[PDB]
Amino acid sequence: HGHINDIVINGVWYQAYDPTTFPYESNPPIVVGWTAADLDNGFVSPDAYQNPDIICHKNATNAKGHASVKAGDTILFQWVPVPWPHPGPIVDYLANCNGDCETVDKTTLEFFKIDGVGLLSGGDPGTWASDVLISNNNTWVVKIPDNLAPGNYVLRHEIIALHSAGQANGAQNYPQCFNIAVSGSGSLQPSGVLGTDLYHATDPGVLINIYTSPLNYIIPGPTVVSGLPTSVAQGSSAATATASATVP
Ligand SMILES: *[C@@H]1O[C@H](CO)[C@@H](O)[C@H](O)[C@H]1NC(C)=O
Ligand SMILES: *[C@@H]1O[C@H](CO)[C@@H](O)[C@H](O)[C@H]1NC(C)=O
Ligand SMILES: *[C@H]1O[C@H](CO)[C@@H](O)[C@H](O)[C@@H]1O
Ligand SMILES: *[C@H]1O[C@H](CO)[C@@H](O)[C@H](O)[C@@H]1O
Ligand SMILES: *[C@H]1O[C@H](CO)[C@@H](O)[C@H](O)[C@@H]1O
Ligand SMILES: *[C@H]1O[C@H](CO)[C@@H](O)[C@H](O)[C@@H]1O
Ligand SMILES: *[C@H]1O[C@H](CO)[C@@H](O)[C@H](O)[C@@H]1O
Ligand SMILES: *[C@H]1O[C@H](CO)[C@@H](O)[C@H](O)[C@@H]1O
Ligand SMILES: *[C@H]1O[C@H](CO)[C@@H](O)[C@H](O)[C@@H]1O
Ligand SMILES: *[C@H]1O[C@H](CO)[C@@H](O)[C@H](O)[C@@H]1O
Ligand SMILES: *[C@H]1O[C@H](CO)[C@@H](O)[C@H](O)[C@@H]1O
Ligand SMILES: *[C@H]1O[C@H](CO)[C@@H](O)[C@H](O)[C@@H]1O
Ligand SMILES: *[C@H]1O[C@H](CO)[C@@H](O)[C@H](O)[C@@H]1O
Ligand SMILES: *[C@H]1O[C@H](CO)[C@@H](O)[C@H](O)[C@@H]1O
Ligand SMILES: *[C@H]1O[C@H](CO)[C@@H](O)[C@H](O)[C@@H]1O
Ligand SMILES: *[C@H]1O[C@H](CO)[C@@H](O)[C@H](O)[C@@H]1O
Ligand SMILES: *[C@H]1O[C@H](CO)[C@@H](O)[C@H](O)[C@@H]1O
Ligand SMILES: [Cu+2]
């Protein structure tokens, strides 16, 4: 259980949606993260994998601003509270908004996977991507590909928690969506998958007992785009400056 407090984009700190705070305000601010109803720091379950809640989390509605980024930039996600409590994989996706992300229909988004890290070693439980996040003060770093075509995209970052995933409907997904506007010179526009088609409750990386050894793990969802590393070098770094979500 947790949520993202902020993202840091080449040293530039942006406030994220805070579902434990903003819904208690009369006039919450416009931020880069989607509005969502995880006030309990909770999860989407496999029984909602074919429901809109899996796309950007519970009842999510569009962020009303966006963070402008350069293709090749890295983005750091900051989870709270410290420490993230569960074993599981970590994955990131982009979807072209074919227009402003502030107004895109989330059910139309076609997501392509730009990273994914799963079981790094061992078993029962073994070492996972989430352990790397925990070690890096609850952060994860994703690189925006150098050659991504300029455009507006939703960045969908997600932790999957597998501690209870031996039972049907046991896996816990924690998607968090952000609006970015990408500038660059490249033309890469990869083929994507609808949010409600990414995952199925019987997938071998969703219905799985991690408390066994030896253990192998197939990360759920589509392949990482050819040519991209499945992760860039992880490691936390401080912000040097602060920005606000840019409104259209
Ligand atoms: C999400 O929306 C539905 C429909 O309005 C509502 O009944 C539900 O309580 C909302 N979920 C949360 C956790 O607020
Ligand atoms: C670790 O992350 C939390 C959440 O951003 C923050 O309160 C804390 O100061 C961070 N630790 C350091 C050493 O910055
Ligand atoms: C510190 O370094 C990290 C690692 O790439 C960035 O994501 C962050 O925005 C800051 O530059
Ligand atoms: C491109 O590839 C993806 C699979 O990653 C499909 O979902 C899409 O329809 C197209 O074939
Ligand atoms: C995933 O499921 C949703 C329904 O919630 C559809 O809109 C979508 O096209 C896909 O089948
Ligand atoms: C797990 O297996 C079921 C078959 O009963 C599939 O429908 C699902 O897509 C997943 O592969
Ligand atoms: C639990 O399951 C793993 C496979 O997931 C086996 O390799 C192990 O021997 C144990 O039966
Ligand atoms: C889990 O435990 C088994 C026990 O044989 C190991 O072989 C495996 O490599 C993992 O550590
Ligand atoms: C992941 O990679 C495979 C093979 O390169 C593609 O078929 C898929 O669409 C995705 O880009
Ligand atoms: C996947 O596809 C891209 C383009 O062909 C290659 O760059 C990569 O090495 C892998 O074949
Ligand atoms: C992403 O996944 C690839 C292939 O599974 C690993 O080789 C890489 O180190 C990273 O974990
Ligand atoms: C991306 O990050 C993972 C997790 O640290 C590494 O295992 C991988 O080699 C790459 O650095
Ligand atoms: C990752 O951790 C470092 C401390 O190692 C912080 O400076 C950074 O803000 C992030 O929390
Ligand atoms: C904080 O400060 C550093 C150095 O001036 C920048 O690289 C970063 O983008 C932010 O302005
Ligand atoms: C701009 O301001 C934010 C919060 O006001 C800090 O988190 C950041 O380090 C930067 O100084
Ligand atoms: C940019 O605008 C945002 C949204 O009002 C503020 O929260 C931020 O401090 C800066 O004024
Ligand atoms: C939104 O985008 C504007 C540029 O259009 C930036 O100046 C701002 O910092 C935020 O990324
Ligand atoms: Cu939890």
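Don't overthink the numbers, they just go from 1 along the chain as shown.
Determined by X-ray crystallography, 2.0 Å, according to the entry header.
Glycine is treated like the rest: Cβ placed from N, Cα and C.
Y24 to A, F or W (Swiss-Prot position 45) appears in Swiss-Prot as a mutagenesis experiment; the accompanying note says: Leads to lower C4 oxidation and higher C1-oxidation. For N137 to A or Q (Swiss-Prot position 158), Swiss-Prot lists a mutagenesis experiment annotated as follows: Leads to lower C4 oxidation and higher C1-oxidation. The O2 binding site annotation in Swiss-Prot covers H163, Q172. In Swiss-Prot, the entry for mutagenesis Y174 to F (Swiss-Prot position 195) states: Bind copper more weakly. The structure shown retains the original residue. Record note (Swiss-Prot) on the mutagenesis of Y211 to A, F or W (Swiss-Prot position 232): Leads to lower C4 oxidation and higher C1-oxidation.
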Find, for the listed recorded positions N137, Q172, the residue with the lowest Cβ contact count at a 10 Å cut-off, counting only other Cβ atoms. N137
Counting Cβ atoms within 10 Å of each candidate's own Cβ, which of the mutagenesis positions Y24, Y211 comes out highest? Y211
Using DSSP reduced to three states, classify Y211 (mutagenesis position) as helix, strand or coil. coil
Other C-beta atoms that fall within 10 angstroms of the C-beta of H163 (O2 binding site): 16
Give the helix, strand or coil assignment DSSP yields for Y174 (mutagenesis position). strand
Sequence order is fine: just name those mutagenesis positions in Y24, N137, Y174, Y211 with a Cα within 10 angstroms of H163 (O2 binding site). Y211
